[PDB]
Amino acid sequence: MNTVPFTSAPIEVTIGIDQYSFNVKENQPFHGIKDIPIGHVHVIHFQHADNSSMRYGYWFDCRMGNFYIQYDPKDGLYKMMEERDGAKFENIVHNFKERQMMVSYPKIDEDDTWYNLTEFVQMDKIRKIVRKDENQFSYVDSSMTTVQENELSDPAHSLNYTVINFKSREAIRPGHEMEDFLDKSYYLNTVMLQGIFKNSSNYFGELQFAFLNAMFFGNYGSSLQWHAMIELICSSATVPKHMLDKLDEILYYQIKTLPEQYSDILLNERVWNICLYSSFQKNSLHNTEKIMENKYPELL
Amino acid sequence: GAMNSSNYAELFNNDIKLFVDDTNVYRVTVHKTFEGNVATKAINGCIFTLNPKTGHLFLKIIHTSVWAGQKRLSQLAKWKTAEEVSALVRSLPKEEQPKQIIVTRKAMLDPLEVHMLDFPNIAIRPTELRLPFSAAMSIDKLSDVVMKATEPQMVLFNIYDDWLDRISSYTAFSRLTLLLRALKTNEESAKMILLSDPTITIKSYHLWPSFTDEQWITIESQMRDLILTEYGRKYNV
């Protein structure tokens, strides 16, 4: 069980750790988060009490290094940093735990929610979408645009999601225009799965990462990517049975976790209605269809 | 975006553009079967592709053989239209290729956009104009070449005959739309008006009669009267 110590908390902030969140008061004796489950990526996220604008945060995996948070009064945010001195780090953490100045990652033993939201998400894939190669963790915020949003402006600060565009030469073979537009199997299976992602695990990892950035940061470009990757599968007549069954599980947990009060901004009516009621896969997503009809019958 | 009354003069500027109308591509007669079910029989159709500045009409005849063994023909008809417009553009020299293609029906936008991905600088646009191009098959010489076709064929016409020698392309387009609206509202009465005087004929190389300028004013008035006479029936006003 790993620890992300905080140097201090000089500004009042709501702190997120995965699907959990805690309020910290200005200059509260808060020195971090302990008992973080090993084996998963994690995200530690912030919303300042005095400017709720810019949710921001850090994707990390405690297996890759010793990370801590320290407020920067110049740049006005909580920054993740790596401690290269193992013994300094172990000594800091032991002291803060002894003084009980840390919140415990509040996992219920029965509760697979975080695993179910991050099953295919790998830190090495996150670091290719979010390019800052000198850190082992990845910064994301509410405002960051996607490579696709930028084509339609600072390249270093972009989310490099895989570009999906249904009306593009990549998506449509010369001479198979109607076939490829109405049945996206070519685009899904040959271009995306065999060509770019190499396997369904990497495709699902990106889909899951996009959803979590949409949900945790209200990142609009991430929401667009999440829906495009759903629509590409649902709009394909030929999808391996294992991928459909896995997608149903993936979407079920995403819909389960979504705050009820953000459904209006985080869910695209057209995509979900098309995916559940008109697409080739309209009858393939039993679990997802059932939770959507019971939780969000207004959207449909 | 969409072409309407506000940007109407744009049709007659020096940027090459084509209207595409797909309403006569897939045409059927509906009939009873021996068993008392209903079936369709396809008849030959056409794509109506018109340069409104020059009057050049690219009439691609759609022979019934293109539907043989195909499903969802009303969907396929939009894609076949977009395939044939794309083929026509590729066949034209670069300097004759349109800068814009205006589709008369919004359902043609995605098919045509997808077929024209190779031409990112050709704008594909809808229109808010209600254009009567469905009535093209009320022009006897166009109906005749479509119905006689035994194979796919492209035939080139000038839908304005020699009008541009005497009138602008704005006025020529307005005359054409009034003629086609009349033919669409009451075909029998419109054809009567166009051919009632046997001394005015249609030249071999023309679609419409050889009206003098004064005779076109009388004809145009008779077509407006026909349209208002018919409107005073539809709506009982």
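Please read every residue number as a count from 1 along the shown chain.
Cβ coordinates come from backbone N, Cα and C, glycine included.
Listed features, source Swiss-Prot:
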- B:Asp21 to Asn (Swiss-Prot position 1853): Reduced growth at 30 degrees Celsius. Strongly reduced growth at 16 degrees Celsius (MUTAGEN)
- B:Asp22 to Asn (Swiss-Prot position 1854): Reduced growth at 30 degrees Celsius. Strongly reduced growth at 16 degrees Celsius (MUTAGEN)
- B:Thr23 to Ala (Swiss-Prot position 1855): Reduced growth at 30 degrees Celsius. Strongly reduced growth at 16 degrees Celsius (MUTAGEN)
- B:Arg105 to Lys (Swiss-Prot position 1937): Severely impaired growth. Reduced growth at 30 degrees Celsius. Strongly reduced growth at 16 degrees Celsius (MUTAGEN)
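Recorded features from Swiss-Prot, shown on the structure.
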{"residue": "B:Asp21", "record": "mutagenesis position", "Cβ neighbours (10 Å)": "22"}
{"residue": "B:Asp22", "record": "mutagenesis position", "Cβ neighbours (10 Å)": "28"}
{"residue": "B:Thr23", "record": "mutagenesis position", "Cβ neighbours (10 Å)": "20"}
{"residue": "B:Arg105", "record": "mutagenesis position", "Cβ neighbours (10 Å)": "15"}
For B:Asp21 (mutagenesis position) and B:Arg105 (mutagenesis position), determine the Cα separation and express it in whole Å.
7
Rounded distance in angstrom between the Cα atoms of B:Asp22 (mutagenesis position) and B:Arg105 (mutagenesis position):
8
Assigned conformation of B:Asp22 (mutagenesis position) - DSSP reduced to three states:
coil
Whole-number answer please: how many Å between the C-alpha atoms of B:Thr23 (mutagenesis position) and B:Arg105 (mutagenesis position)?
8
